[PDB]
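J.: There's a structure below that I have some questions on.
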Amino acid sequence: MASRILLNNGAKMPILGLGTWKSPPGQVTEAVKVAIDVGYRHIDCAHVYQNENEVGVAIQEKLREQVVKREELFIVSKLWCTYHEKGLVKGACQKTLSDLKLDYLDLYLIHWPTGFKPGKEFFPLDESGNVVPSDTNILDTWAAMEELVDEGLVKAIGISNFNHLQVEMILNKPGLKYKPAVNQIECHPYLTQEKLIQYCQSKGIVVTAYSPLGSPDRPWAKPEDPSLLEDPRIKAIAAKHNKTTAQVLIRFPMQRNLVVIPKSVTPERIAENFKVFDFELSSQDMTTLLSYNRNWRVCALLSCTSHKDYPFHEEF
Ligand SMILES: NC(=O)c1ccc[n+]([C@@H]2O[C@H](COP(=O)([O-])OP(=O)(O)OC[C@H]3O[C@@H](n4cnc5c(N)ncnc54)[C@H](OP(=O)(O)O)[C@@H]3O)[C@@H](O)[C@H]2O)c1
């Protein structure tokens, strides 16, 4: 297991990164410092997470301490839905750069294919509770992302939560200049994504798996929901390998040639989650884990099911 995967822009991306959604602003600076200290070189960020300034403090301190060089880090962020208008994309990227205290991002993703009305609110609502869409086409948003590469603000661009027809729409865009480097999608043993992964990989697009532990801290968790970390079948595979269940859940996507971005603000877990380059799941283990698929999503963007670009009506 090599530590990085080659992207279609010629850069190498670390296959294991630190997630930062829900990481409290008072804890995420230390989390990122610890992560870098214990070997992480890839941090997954987003403007909508509201903690990029604090993530940036950690990155900057480790650069200043010369724990790492900038060229060794792979920093990812995402364009929020209220900034899909072509005239807002650069400013959104620049705000993220300012907060992260960087002069470029390694990868910048369209966070969702759905554009929303611009404004202060991340989920602008009509008086009846529906999210108010933007009329900006995702192909036009893509062209705006391409400009960021050409202006030196980002080294690579990609997409997130795009279904295969939406990926196809970009790949078939008239005058396409840069293909997406990455599609970041939810993926774990309860949402195994065989079809979409195969499609993306066949096109040279690297897939990043989010919520690989099943996001137990997701705000809308219900007591009766399935729980990967507590699944006795996964615990058994972990026990066989003398690893934790979380370590198996992280190793699983790695062996599918995916990038994976487990989130933690707990120093012991941050270190645990990185210690996954010292064992191998068998083919049988892999197929067994795949067999647990139930098409269960942490992130279904339920407020946007009527949006013309809602991604999860299609089978994949
Ligand atoms: N593109 C998108 O739309 C999108 C959507 C969702 C997520 N993401 C990205 O993917 C990242 C990961 O997904 P996620 O945050 O939803 O959930 P996750 O990484 O599947 O799970 C995070 C949860 O697991 C706990 N945890 C971490 N390591 C553990 C371990 N070794 N043992 C036991 N529990 C452990 C964390 O607790 P503590 O933090 O308290 O240690 C936290 O409650 C996000 O942070 C974000 O960067 C992107």
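Header lists the method as X-ray crystallography, 1.1 Å.
A Cβ is built for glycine as well, from the same backbone N, Cα and C atoms used for every other residue.
As annotated in Swiss-Prot:
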- 10-19, 211-273: NADP(+) binding site (BINDING)
- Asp44 to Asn: Reduced glyceraldehyde oxidoreductase activity (MUTAGEN)
- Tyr49 to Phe: Complete loss of glyceraldehyde oxidoreductase activity (MUTAGEN)
- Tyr49: active site, proton donor (ACT_SITE)
- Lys78 to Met: Reduced glyceraldehyde oxidoreductase activity (MUTAGEN)
- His111 to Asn: Reduced glyceraldehyde oxidoreductase activity (MUTAGEN)
- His111: substrate binding site (BINDING)
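Describe the structural context of these features.
T.: In the three-state DSSP scheme, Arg251 (NADP(+) binding site) falls into the helix class.
Spatially close to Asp44 (mutagenesis position) yet at least six residues away along the chain are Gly17, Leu18, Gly19, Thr20, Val76, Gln184, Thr208, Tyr210, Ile261, judged by Cβ distances under 8 angstroms. Mapped onto three states, the DSSP output places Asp44 (mutagenesis position) in strand.
When Cβ atoms from all protein chains are considered, those within 10 Å of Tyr49 (mutagenesis position) total 20, not counting its own.
Secondary structure at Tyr49 (mutagenesis position), taken from DSSP and collapsed to helix, strand or coil, is helix.
Within the same chain, the residues at least 6 positions away from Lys78 (mutagenesis position) whose Cβ sits under 8 Å from its Cβ are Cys45, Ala46, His47, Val48, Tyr108, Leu109, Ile110, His111, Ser160, listed in sequence order. In the three-state DSSP scheme, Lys78 (mutagenesis position) is classed as strand.
Reduced to three states, the DSSP call for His111 (mutagenesis position) is coil.
A simple way to gauge crowding: the CB of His111 (mutagenesis position) has 20 other CB atoms within 10 angstroms, across all the protein chains here.
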J.: Indicate the candidate from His241, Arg251 with the smallest number of other Cβ atoms within 10 Å of its Cβ, considering only these binding-site residues.
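T.: Output over binding-site residues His241, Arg251: least Cβ neighbours within 10 Å is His241.
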J.: Cα-Cα, whole number of Å: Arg251 (NADP(+) binding site) versus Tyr49 (mutagenesis position)?
T.: 26
J.: If you count the C-beta atoms lying within 10 Å of each candidate's C-beta, which of the binding-site residues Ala221, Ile261, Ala271 ends up with the smallest number?
T.: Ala221
J.: Where does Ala271 (NADP(+) binding site) sit by DSSP, helix, strand or coil?
T.: helix
